[PDB]
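Asker: This structure is in C-alpha coordinates; I'll ask about it shortly.
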Amino acid sequence: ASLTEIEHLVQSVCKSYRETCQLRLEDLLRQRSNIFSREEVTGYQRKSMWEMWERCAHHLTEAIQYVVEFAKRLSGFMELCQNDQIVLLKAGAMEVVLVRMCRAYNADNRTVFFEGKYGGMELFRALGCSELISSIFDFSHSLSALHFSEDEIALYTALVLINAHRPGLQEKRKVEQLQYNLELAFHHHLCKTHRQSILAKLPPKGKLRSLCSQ
Amino acid sequence: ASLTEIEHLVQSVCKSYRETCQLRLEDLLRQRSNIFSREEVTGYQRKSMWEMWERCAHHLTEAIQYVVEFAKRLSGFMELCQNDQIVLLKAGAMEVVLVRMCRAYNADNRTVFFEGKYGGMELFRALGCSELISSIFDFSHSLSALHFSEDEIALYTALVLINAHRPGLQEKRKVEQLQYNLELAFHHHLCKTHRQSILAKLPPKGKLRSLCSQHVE
Ligand SMILES: COc1nc2ccc([C@@](O)(c3cncn3C)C3CCN(C(C)=O)CC3)cc2c(Cl)c1Cc1ccc(-n2cccn2)cc1
Ligand SMILES: COc1nc2ccc([C@@](O)(c3cncn3C)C3CCN(C(C)=O)CC3)cc2c(Cl)c1Cc1ccc(-n2cccn2)cc1
(Lines of atoms letter the chains of each structure in order from A and count residues from 1; the text may use other names and numbers.)
(Lines give C-alpha, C1' and ligand atoms only; values in the text may rest on other atoms or scores of the structure.)
(Ligands and ions follow the chains in the order given, each with its own letter.)
Protein backbone atom coordinates (compact mmCIF):
# COMPACT_ATOMS: atom_id res chain seq x y z
CA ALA A 1 0.00 0.00 0.00
CA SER A 2 1.85 3.05 -1.30
CA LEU A 3 1.62 6.38 0.49
CA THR A 4 -0.07 8.08 -2.48
CA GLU A 5 -2.60 5.22 -2.58
CA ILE A 6 -3.74 5.52 1.04
CA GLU A 7 -3.94 9.28 0.50
CA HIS A 8 -6.28 8.64 -2.43
CA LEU A 9 -8.25 6.28 -0.19
CA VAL A 10 -8.82 9.14 2.25
CA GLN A 11 -10.33 11.28 -0.51
CA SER A 12 -12.35 8.37 -1.96
CA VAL A 13 -14.01 7.80 1.41
CA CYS A 14 -14.39 11.53 2.11
CA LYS A 15 -16.40 12.24 -1.05
CA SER A 16 -18.41 9.02 -0.83
CA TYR A 17 -19.69 10.41 2.47
CA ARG A 18 -20.24 14.00 1.31
CA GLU A 19 -22.36 12.53 -1.50
CA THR A 20 -24.35 10.37 0.95
CA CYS A 21 -24.42 12.47 4.13
CA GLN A 22 -28.23 12.80 3.82
CA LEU A 23 -28.18 16.21 5.54
CA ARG A 24 -25.52 18.87 5.01
CA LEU A 25 -23.75 19.93 8.19
CA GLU A 26 -24.12 23.67 7.54
CA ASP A 27 -27.89 23.19 7.32
CA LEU A 28 -27.86 21.34 10.66
CA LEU A 29 -25.69 24.03 12.27
CA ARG A 30 -27.86 27.00 11.22
CA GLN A 31 -31.10 25.28 12.32
CA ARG A 32 -30.22 24.84 16.02
CA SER A 33 -31.33 28.41 16.69
CA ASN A 34 -34.74 27.02 15.71
CA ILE A 35 -36.16 25.02 18.64
CA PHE A 36 -39.40 23.16 19.36
CA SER A 37 -41.81 25.16 21.48
CA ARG A 38 -43.35 23.69 24.63
CA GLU A 39 -46.69 23.32 22.84
CA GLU A 40 -45.08 21.42 19.96
CA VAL A 41 -43.21 19.08 22.31
CA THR A 42 -46.56 18.41 23.98
CA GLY A 43 -47.93 17.37 20.59
CA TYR A 44 -45.18 14.76 20.30
CA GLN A 45 -45.51 13.45 23.85
CA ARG A 46 -49.25 13.01 23.23
CA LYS A 47 -48.63 10.88 20.14
CA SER A 48 -49.30 7.18 20.63
CA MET A 49 -46.59 4.56 20.96
CA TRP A 50 -47.31 3.14 17.50
CA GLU A 51 -47.23 6.50 15.70
CA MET A 52 -44.00 7.55 17.40
CA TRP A 53 -42.14 4.26 16.85
CA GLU A 54 -43.22 4.32 13.20
CA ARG A 55 -41.95 7.84 12.48
CA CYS A 56 -38.52 7.04 13.92
CA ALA A 57 -38.53 3.70 12.10
CA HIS A 58 -39.13 5.56 8.83
CA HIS A 59 -36.24 7.95 9.54
CA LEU A 60 -33.93 5.02 10.37
CA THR A 61 -34.91 3.17 7.19
CA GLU A 62 -34.30 6.39 5.26
CA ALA A 63 -30.91 6.89 6.92
CA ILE A 64 -29.88 3.25 6.43
CA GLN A 65 -30.50 3.51 2.68
CA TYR A 66 -28.10 6.46 2.65
CA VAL A 67 -25.55 4.25 4.44
CA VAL A 68 -25.97 1.51 1.83
CA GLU A 69 -25.25 3.96 -0.99
CA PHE A 70 -22.26 5.09 1.09
CA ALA A 71 -20.80 1.57 1.15
CA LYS A 72 -21.52 0.90 -2.53
CA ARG A 73 -19.29 3.90 -3.37
CA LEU A 74 -16.45 2.70 -1.13
CA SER A 75 -13.60 1.45 -3.30
CA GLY A 76 -13.18 -2.17 -2.24
CA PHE A 77 -16.62 -2.76 -0.75
CA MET A 78 -18.05 -3.46 -4.21
CA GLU A 79 -15.36 -6.06 -4.92
CA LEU A 80 -16.31 -8.26 -1.95
CA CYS A 81 -18.73 -11.12 -2.57
CA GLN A 82 -22.45 -10.39 -2.34
CA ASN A 83 -22.85 -12.46 0.83
CA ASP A 84 -20.13 -10.58 2.72
CA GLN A 85 -21.61 -7.21 1.74
CA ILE A 86 -25.02 -8.05 3.22
CA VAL A 87 -23.32 -9.46 6.32
CA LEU A 88 -21.32 -6.26 6.85
CA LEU A 89 -24.36 -4.04 6.30
CA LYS A 90 -26.89 -6.06 8.32
CA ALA A 91 -24.46 -5.71 11.25
CA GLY A 92 -22.89 -2.28 10.77
CA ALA A 93 -25.44 -0.07 9.03
CA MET A 94 -27.30 0.70 12.26
CA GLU A 95 -24.09 1.59 14.11
CA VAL A 96 -23.11 4.02 11.34
CA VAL A 97 -26.43 5.88 11.61
CA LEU A 98 -25.85 6.41 15.34
CA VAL A 99 -22.41 7.91 14.64
CA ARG A 100 -23.97 10.07 11.92
CA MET A 101 -26.68 11.29 14.32
CA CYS A 102 -24.10 13.26 16.34
CA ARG A 103 -23.99 15.91 13.60
CA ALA A 104 -27.62 16.72 14.46
CA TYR A 105 -26.86 16.92 18.20
CA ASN A 106 -26.45 20.31 19.91
CA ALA A 107 -24.59 19.97 23.21
CA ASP A 108 -25.50 23.54 24.21
CA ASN A 109 -29.09 22.68 25.14
CA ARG A 110 -28.90 18.86 24.77
CA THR A 111 -31.19 18.65 21.73
CA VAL A 112 -31.22 16.82 18.40
CA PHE A 113 -32.69 17.83 15.04
CA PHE A 114 -35.97 16.03 14.41
CA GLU A 115 -38.71 16.58 11.81
CA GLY A 116 -38.01 20.26 11.27
CA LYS A 117 -36.80 21.63 14.60
CA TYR A 118 -34.38 20.82 17.42
CA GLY A 119 -35.73 19.08 20.50
CA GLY A 120 -34.49 17.38 23.63
CA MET A 121 -35.15 13.81 24.69
CA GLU A 122 -38.62 14.89 25.84
CA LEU A 123 -39.98 14.34 22.31
CA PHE A 124 -39.52 10.57 22.49
CA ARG A 125 -41.39 10.07 25.78
CA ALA A 126 -44.17 8.23 23.93
CA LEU A 127 -41.73 5.45 22.99
CA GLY A 128 -41.72 4.29 26.61
CA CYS A 129 -37.97 3.57 26.71
CA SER A 130 -36.28 6.58 28.29
CA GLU A 131 -33.10 4.63 29.08
CA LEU A 132 -32.45 3.79 25.42
CA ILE A 133 -33.14 7.35 24.29
CA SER A 134 -30.95 8.55 27.17
CA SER A 135 -27.91 6.46 26.21
CA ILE A 136 -28.27 7.53 22.57
CA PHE A 137 -28.06 11.12 23.81
CA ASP A 138 -25.11 10.39 26.12
CA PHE A 139 -23.32 8.66 23.25
CA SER A 140 -24.07 11.56 20.91
CA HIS A 141 -22.85 13.90 23.65
CA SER A 142 -19.50 12.07 23.70
CA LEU A 143 -18.96 12.42 19.95
CA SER A 144 -20.00 16.08 20.05
CA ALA A 145 -17.37 16.90 22.68
CA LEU A 146 -14.63 15.96 20.20
CA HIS A 147 -16.10 18.17 17.45
CA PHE A 148 -15.72 15.51 14.76
CA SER A 149 -15.03 16.79 11.26
CA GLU A 150 -16.89 15.43 8.26
CA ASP A 151 -13.73 13.63 7.14
CA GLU A 152 -13.25 12.06 10.58
CA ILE A 153 -16.86 10.85 10.56
CA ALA A 154 -16.43 9.52 7.01
CA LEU A 155 -13.32 7.48 7.82
CA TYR A 156 -14.61 6.35 11.22
CA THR A 157 -18.01 5.11 10.03
CA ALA A 158 -16.18 3.26 7.25
CA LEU A 159 -14.17 1.44 9.92
CA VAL A 160 -17.41 0.80 11.82
CA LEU A 161 -18.78 -0.73 8.62
CA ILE A 162 -15.79 -2.65 7.21
CA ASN A 163 -14.99 -4.87 10.20
CA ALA A 164 -13.58 -8.33 9.49
CA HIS A 165 -14.80 -9.86 12.77
CA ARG A 166 -18.50 -10.02 11.85
CA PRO A 167 -19.71 -13.65 11.91
CA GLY A 168 -20.89 -15.08 8.61
CA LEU A 169 -18.10 -13.79 6.38
CA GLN A 170 -16.52 -16.12 3.81
CA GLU A 171 -13.67 -14.17 2.18
CA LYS A 172 -12.52 -12.98 5.58
CA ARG A 173 -8.93 -11.91 4.89
CA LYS A 174 -10.03 -9.92 1.83
CA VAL A 175 -12.15 -7.88 4.24
CA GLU A 176 -9.19 -7.83 6.64
CA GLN A 177 -6.73 -5.90 4.47
CA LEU A 178 -9.59 -3.75 3.16
CA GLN A 179 -10.29 -2.92 6.80
CA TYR A 180 -6.56 -2.38 7.34
CA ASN A 181 -6.13 0.18 4.55
CA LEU A 182 -9.09 2.10 5.99
CA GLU A 183 -7.36 1.94 9.37
CA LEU A 184 -4.25 3.11 7.51
CA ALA A 185 -6.09 6.01 5.87
CA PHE A 186 -7.83 6.99 9.12
CA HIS A 187 -4.58 6.99 11.12
CA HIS A 188 -2.94 8.78 8.17
CA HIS A 189 -5.41 11.66 7.91
CA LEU A 190 -5.42 12.22 11.68
CA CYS A 191 -1.68 12.97 11.48
CA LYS A 192 -2.05 15.54 8.69
CA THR A 193 -4.73 17.42 10.65
CA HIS A 194 -2.95 16.84 14.00
CA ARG A 195 -6.05 15.05 15.28
CA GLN A 196 -4.60 11.85 16.74
CA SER A 197 -5.86 13.00 20.16
CA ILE A 198 -9.35 11.64 19.46
CA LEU A 199 -8.36 7.96 19.21
CA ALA A 200 -8.12 7.52 22.98
CA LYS A 201 -11.35 9.51 23.40
CA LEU A 202 -13.21 7.18 21.01
CA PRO A 203 -15.94 5.02 22.54
CA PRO A 204 -15.37 1.26 22.56
CA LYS A 205 -17.42 -0.53 19.91
CA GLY A 206 -18.84 -2.74 22.64
CA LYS A 207 -21.18 0.19 23.33
CA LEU A 208 -22.49 0.49 19.76
CA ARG A 209 -23.42 -3.20 19.55
CA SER A 210 -25.06 -2.89 22.97
CA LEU A 211 -27.28 0.01 21.89
CA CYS A 212 -28.29 -1.65 18.62
CA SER A 213 -29.31 -4.85 20.44
CA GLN A 214 -31.93 -2.84 22.35
CA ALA B 1 4.18 13.77 12.62
CA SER B 2 3.85 11.43 9.64
CA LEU B 3 2.69 7.83 9.85
CA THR B 4 6.17 6.56 8.99
CA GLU B 5 7.47 8.62 11.92
CA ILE B 6 5.19 6.93 14.44
CA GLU B 7 6.37 3.74 12.74
CA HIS B 8 9.79 4.82 13.98
CA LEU B 9 8.21 5.62 17.35
CA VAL B 10 6.72 2.13 17.78
CA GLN B 11 10.09 0.49 17.11
CA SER B 12 11.87 2.89 19.46
CA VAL B 13 9.51 2.16 22.36
CA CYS B 14 9.76 -1.60 21.82
CA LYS B 15 13.56 -1.26 21.77
CA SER B 16 13.82 0.77 24.98
CA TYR B 17 11.63 -1.73 26.83
CA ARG B 18 13.69 -4.66 25.54
CA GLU B 19 16.84 -3.01 26.89
CA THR B 20 15.12 -2.22 30.22
CA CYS B 21 12.73 -5.12 30.91
CA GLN B 22 14.70 -6.39 33.95
CA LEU B 23 13.65 -10.03 33.42
CA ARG B 24 13.39 -11.84 30.09
CA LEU B 25 9.95 -13.25 29.35
CA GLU B 26 11.32 -16.59 28.14
CA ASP B 27 13.26 -17.02 31.39
CA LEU B 28 10.08 -16.30 33.36
CA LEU B 29 8.29 -19.05 31.44
CA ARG B 30 11.28 -21.34 32.10
CA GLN B 31 11.40 -20.49 35.81
CA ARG B 32 7.60 -20.89 35.74
CA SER B 33 7.92 -24.63 36.35
CA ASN B 34 9.86 -24.47 39.63
CA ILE B 35 7.67 -23.64 42.63
CA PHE B 36 8.28 -23.02 46.33
CA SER B 37 7.78 -26.00 48.59
CA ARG B 38 5.59 -25.52 51.64
CA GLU B 39 8.67 -25.72 53.86
CA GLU B 40 9.93 -22.72 51.87
CA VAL B 41 6.58 -20.90 51.91
CA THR B 42 6.58 -21.31 55.70
CA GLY B 43 10.08 -19.82 55.86
CA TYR B 44 8.74 -16.61 54.33
CA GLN B 45 5.58 -16.58 56.47
CA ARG B 46 7.75 -16.61 59.62
CA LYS B 47 9.75 -13.53 58.58
CA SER B 48 9.09 -10.21 60.28
CA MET B 49 6.79 -7.47 59.07
CA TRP B 50 9.99 -5.45 58.69
CA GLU B 51 12.09 -8.24 57.15
CA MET B 52 9.47 -8.74 54.43
CA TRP B 53 8.79 -5.09 53.53
CA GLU B 54 12.56 -4.60 53.35
CA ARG B 55 12.91 -7.17 50.56
CA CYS B 56 9.91 -5.97 48.53
CA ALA B 57 11.06 -2.35 48.88
CA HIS B 58 14.46 -3.43 47.56
CA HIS B 59 12.77 -5.17 44.62
CA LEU B 60 10.41 -2.24 44.05
CA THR B 61 13.27 0.27 44.07
CA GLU B 62 15.26 -2.02 41.77
CA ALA B 63 12.28 -2.41 39.43
CA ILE B 64 11.54 1.32 39.46
CA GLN B 65 15.14 1.97 38.38
CA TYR B 66 14.48 -0.06 35.22
CA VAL B 67 11.43 2.13 34.53
CA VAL B 68 13.59 5.26 34.74
CA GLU B 69 16.07 3.99 32.14
CA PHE B 70 13.07 2.95 30.04
CA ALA B 71 11.87 6.57 30.07
CA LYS B 72 15.37 7.96 29.49
CA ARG B 73 15.61 5.89 26.29
CA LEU B 74 12.27 7.19 25.00
CA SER B 75 13.36 10.20 22.94
CA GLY B 76 10.91 13.03 23.44
CA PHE B 77 10.87 12.28 27.15
CA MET B 78 14.52 13.35 27.43
CA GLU B 79 13.70 16.73 25.84
CA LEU B 80 11.08 17.65 28.41
CA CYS B 81 12.09 19.93 31.25
CA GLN B 82 13.32 18.05 34.30
CA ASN B 83 10.49 19.30 36.52
CA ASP B 84 7.97 17.60 34.23
CA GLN B 85 10.13 14.48 33.97
CA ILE B 86 10.18 14.10 37.76
CA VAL B 87 6.42 14.74 38.03
CA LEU B 88 5.68 12.06 35.44
CA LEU B 89 8.05 9.60 37.11
CA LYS B 90 6.86 9.96 40.72
CA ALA B 91 3.29 9.38 39.49
CA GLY B 92 3.99 6.81 36.78
CA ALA B 93 6.95 4.61 37.69
CA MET B 94 5.20 2.57 40.40
CA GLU B 95 2.28 1.88 38.05
CA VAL B 96 4.53 0.72 35.21
CA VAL B 97 6.00 -1.76 37.71
CA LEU B 98 2.52 -3.08 38.52
CA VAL B 99 1.85 -3.67 34.81
CA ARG B 100 5.26 -5.29 34.30
CA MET B 101 4.57 -7.74 37.14
CA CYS B 102 1.81 -9.30 35.02
CA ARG B 103 4.54 -11.12 33.10
CA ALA B 104 5.84 -12.79 36.27
CA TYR B 105 2.30 -14.11 36.91
CA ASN B 106 1.05 -17.66 36.26
CA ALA B 107 -2.74 -17.94 35.99
CA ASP B 108 -2.61 -21.75 36.03
CA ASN B 109 -1.95 -21.73 39.79
CA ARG B 110 -2.22 -18.03 40.81
CA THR B 111 1.51 -17.82 41.53
CA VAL B 112 4.14 -15.18 40.83
CA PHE B 113 7.93 -15.18 40.41
CA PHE B 114 9.53 -14.00 43.66
CA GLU B 115 13.17 -14.35 44.75
CA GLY B 116 14.01 -17.46 42.77
CA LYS B 117 10.80 -19.46 42.42
CA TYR B 118 7.01 -19.10 42.12
CA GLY B 119 4.69 -18.72 45.09
CA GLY B 120 1.08 -17.90 45.80
CA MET B 121 -0.25 -14.91 47.68
CA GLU B 122 0.25 -16.86 50.92
CA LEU B 123 3.95 -16.03 50.48
CA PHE B 124 3.37 -12.41 51.54
CA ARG B 125 1.49 -13.23 54.75
CA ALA B 126 3.95 -11.45 57.05
CA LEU B 127 3.06 -8.08 55.48
CA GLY B 128 -0.36 -7.93 57.11
CA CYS B 129 -1.76 -6.30 53.95
CA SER B 130 -4.02 -9.10 52.72
CA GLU B 131 -6.22 -6.90 50.51
CA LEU B 132 -3.34 -5.06 48.83
CA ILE B 133 -1.68 -8.34 47.87
CA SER B 134 -5.06 -9.73 46.79
CA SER B 135 -5.75 -6.62 44.69
CA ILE B 136 -2.39 -7.07 42.93
CA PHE B 137 -3.02 -10.74 42.13
CA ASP B 138 -6.51 -9.87 40.90
CA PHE B 139 -4.94 -7.20 38.70
CA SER B 140 -2.22 -9.39 37.20
CA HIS B 141 -4.74 -12.18 36.55
CA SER B 142 -6.81 -9.89 34.31
CA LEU B 143 -3.74 -8.73 32.36
CA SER B 144 -2.49 -12.28 31.78
CA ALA B 145 -5.92 -13.14 30.34
CA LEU B 146 -5.18 -10.75 27.45
CA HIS B 147 -1.82 -12.39 26.59
CA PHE B 148 0.07 -9.11 26.42
CA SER B 149 2.90 -9.25 23.92
CA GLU B 150 6.28 -7.83 24.87
CA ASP B 151 5.51 -4.92 22.53
CA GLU B 152 1.94 -4.31 23.72
CA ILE B 153 3.33 -4.00 27.25
CA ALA B 154 6.04 -1.64 25.99
CA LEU B 155 3.56 0.75 24.38
CA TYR B 156 0.99 0.52 27.19
CA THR B 157 3.57 1.40 29.86
CA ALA B 158 4.82 4.25 27.68
CA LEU B 159 1.29 5.65 27.80
CA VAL B 160 1.03 4.99 31.55
CA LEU B 161 4.16 7.10 32.05
CA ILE B 162 3.40 9.82 29.49
CA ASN B 163 0.17 11.39 30.76
CA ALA B 164 -0.50 15.10 30.38
CA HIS B 165 -3.17 14.84 33.10
CA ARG B 166 -0.51 14.80 35.84
CA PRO B 167 -0.56 17.53 38.52
CA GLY B 168 2.50 19.76 38.63
CA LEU B 169 3.29 19.91 34.91
CA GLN B 170 3.65 23.41 33.48
CA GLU B 171 4.85 22.60 29.95
CA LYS B 172 1.70 20.50 29.73
CA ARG B 173 1.07 20.92 25.99
CA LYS B 174 4.60 19.60 25.44
CA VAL B 175 3.61 16.37 27.20
CA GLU B 176 0.28 15.69 25.47
CA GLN B 177 2.04 16.16 22.12
CA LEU B 178 4.27 13.22 23.03
CA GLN B 179 1.24 11.51 24.59
CA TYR B 180 -0.97 11.86 21.50
CA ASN B 181 1.74 10.31 19.31
CA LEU B 182 2.12 7.32 21.63
CA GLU B 183 -1.66 6.82 21.48
CA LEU B 184 -1.61 6.64 17.68
CA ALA B 185 1.49 4.43 17.84
CA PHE B 186 -0.45 2.08 20.12
CA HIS B 187 -3.50 1.94 17.84
CA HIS B 188 -1.42 1.71 14.65
CA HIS B 189 0.45 -1.28 16.09
CA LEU B 190 -2.69 -3.07 17.31
CA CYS B 191 -3.97 -2.80 13.73
CA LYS B 192 -0.82 -4.30 12.20
CA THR B 193 -0.99 -7.32 14.54
CA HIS B 194 -4.82 -7.55 14.44
CA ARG B 195 -5.12 -6.92 18.18
CA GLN B 196 -7.50 -3.97 18.55
CA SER B 197 -9.78 -6.28 20.55
CA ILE B 198 -7.63 -5.61 23.63
CA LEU B 199 -8.49 -1.89 23.74
CA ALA B 200 -11.83 -2.74 25.37
CA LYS B 201 -10.40 -5.30 27.80
CA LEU B 202 -7.85 -2.86 29.23
CA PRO B 203 -8.24 -1.75 32.85
CA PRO B 204 -10.24 1.43 33.40
CA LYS B 205 -8.09 4.46 34.09
CA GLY B 206 -8.14 5.43 37.68
CA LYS B 207 -7.59 1.70 38.27
CA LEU B 208 -3.79 1.86 38.50
CA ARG B 209 -4.07 5.02 40.62
CA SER B 210 -6.46 3.14 42.90
CA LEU B 211 -3.64 0.56 43.01
CA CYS B 212 -1.11 3.19 44.14
CA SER B 213 -3.13 5.13 46.70
CA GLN B 214 -2.77 1.80 48.55
CA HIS B 215 0.67 2.97 49.62
CA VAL B 216 1.13 4.75 52.96
CA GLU B 217 4.59 3.63 54.08
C1 LIG C 1 -32.55 9.92 20.25
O2 LIG C 1 -33.45 9.41 19.28
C3 LIG C 1 -33.38 9.86 17.98
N4 LIG C 1 -32.49 10.84 17.69
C5 LIG C 1 -32.40 11.30 16.42
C6 LIG C 1 -31.49 12.33 16.12
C7 LIG C 1 -31.36 12.83 14.81
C8 LIG C 1 -32.16 12.32 13.76
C9 LIG C 1 -31.98 12.91 12.34
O10 LIG C 1 -31.81 14.32 12.43
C11 LIG C 1 -30.75 12.32 11.68
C12 LIG C 1 -29.61 12.99 11.26
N13 LIG C 1 -28.69 12.11 10.69
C14 LIG C 1 -29.31 10.94 10.78
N15 LIG C 1 -30.52 10.97 11.34
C16 LIG C 1 -31.36 9.80 11.53
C17 LIG C 1 -33.28 12.76 11.48
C18 LIG C 1 -33.02 13.06 9.97
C19 LIG C 1 -34.30 12.95 9.12
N20 LIG C 1 -35.33 13.84 9.69
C21 LIG C 1 -35.87 14.90 9.06
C22 LIG C 1 -35.39 15.27 7.65
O23 LIG C 1 -36.74 15.62 9.57
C24 LIG C 1 -35.73 13.41 11.04
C25 LIG C 1 -34.52 13.57 11.98
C26 LIG C 1 -33.08 11.29 14.06
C27 LIG C 1 -33.21 10.78 15.38
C28 LIG C 1 -34.13 9.75 15.68
CL29 LIG C 1 -35.15 9.08 14.44
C30 LIG C 1 -34.22 9.28 17.01
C31 LIG C 1 -35.19 8.18 17.43
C32 LIG C 1 -34.52 6.82 17.59
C33 LIG C 1 -35.24 5.76 18.17
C34 LIG C 1 -34.64 4.49 18.33
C35 LIG C 1 -33.30 4.27 17.91
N36 LIG C 1 -32.71 2.99 18.08
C37 LIG C 1 -33.31 1.83 18.53
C38 LIG C 1 -32.36 0.84 18.54
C39 LIG C 1 -31.19 1.50 18.08
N40 LIG C 1 -31.40 2.78 17.81
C41 LIG C 1 -32.59 5.35 17.33
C42 LIG C 1 -33.19 6.61 17.17
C1 LIG D 1 2.04 -9.50 45.07
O2 LIG D 1 3.12 -8.67 45.47
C3 LIG D 1 4.30 -8.70 44.75
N4 LIG D 1 4.31 -9.33 43.56
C5 LIG D 1 5.45 -9.36 42.84
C6 LIG D 1 5.46 -10.02 41.59
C7 LIG D 1 6.62 -10.09 40.80
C8 LIG D 1 7.82 -9.50 41.24
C9 LIG D 1 9.06 -9.63 40.33
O10 LIG D 1 9.11 -10.93 39.77
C11 LIG D 1 8.98 -8.63 39.18
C12 LIG D 1 8.91 -8.90 37.83
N13 LIG D 1 8.85 -7.72 37.08
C14 LIG D 1 8.88 -6.78 38.01
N15 LIG D 1 8.95 -7.22 39.27
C16 LIG D 1 9.00 -6.36 40.44
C17 LIG D 1 10.40 -9.54 41.15
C18 LIG D 1 11.64 -9.27 40.26
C19 LIG D 1 12.95 -9.24 41.07
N20 LIG D 1 13.08 -10.47 41.86
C21 LIG D 1 14.07 -11.39 41.72
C22 LIG D 1 15.15 -11.16 40.66
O23 LIG D 1 14.13 -12.41 42.40
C24 LIG D 1 12.00 -10.61 42.84
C25 LIG D 1 10.66 -10.75 42.09
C26 LIG D 1 7.82 -8.84 42.50
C27 LIG D 1 6.66 -8.77 43.29
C28 LIG D 1 6.65 -8.11 44.55
CL29 LIG D 1 8.08 -7.35 45.17
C30 LIG D 1 5.44 -8.07 45.29
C31 LIG D 1 5.33 -7.38 46.65
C32 LIG D 1 4.64 -6.04 46.52
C33 LIG D 1 4.00 -5.44 47.63
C34 LIG D 1 3.36 -4.19 47.50
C35 LIG D 1 3.34 -3.52 46.25
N36 LIG D 1 2.70 -2.26 46.13
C37 LIG D 1 2.55 -1.27 47.09
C38 LIG D 1 1.86 -0.24 46.52
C39 LIG D 1 1.61 -0.69 45.19
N40 LIG D 1 2.11 -1.89 44.96
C41 LIG D 1 3.98 -4.13 45.14
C42 LIG D 1 4.62 -5.37 45.28
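Using the numbering of Swiss-Prot, the residues shown for chain A are 265-478, in order.
According to its header, the structure was obtained by X-ray crystallography, 3.0 Å.
A Cβ is built for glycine as well, from the same backbone N, Cα and C atoms used for every other residue.
From Swiss-Prot, here are the annotated features:
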- A:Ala327 to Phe: Completely abolishes transcriptional activity (MUTAGEN)
- A:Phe378 to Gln: Completely abolishes transcriptional activity (MUTAGEN)
- A:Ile397 to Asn: Nearly abolishes transcriptional activity (MUTAGEN)
Asker: Using a Cβ cut-off under 8 Å and a sequence separation of 6 or more, which residues in the same chain sit near A:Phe378 (mutagenesis position)?
Answerer: A:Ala368, A:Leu387
Asker: Please give me the CB contact count at 10 A for A:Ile397 (mutagenesis position), counting all chains in the structure.
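Answerer: Its Cβ shell of radius 10 Å holds 19 other Cβ atoms.
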Asker: Measuring Cα to Cα, how many Å separate A:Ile397 (mutagenesis position) from A:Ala327 (mutagenesis position)?
Answerer: 18
Asker: Would you mind pulling the DSSP three-state label for A:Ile397 (mutagenesis position)?
Answerer: helix
Asker: Count the Cβ atoms, other than its own, that fall within 10 Å of the Cβ of A:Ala327 (mutagenesis position), considering every protein chain shown.
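Answerer: Counting Cβ neighbours of A:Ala327 (mutagenesis position) within 10 Å gives 18.
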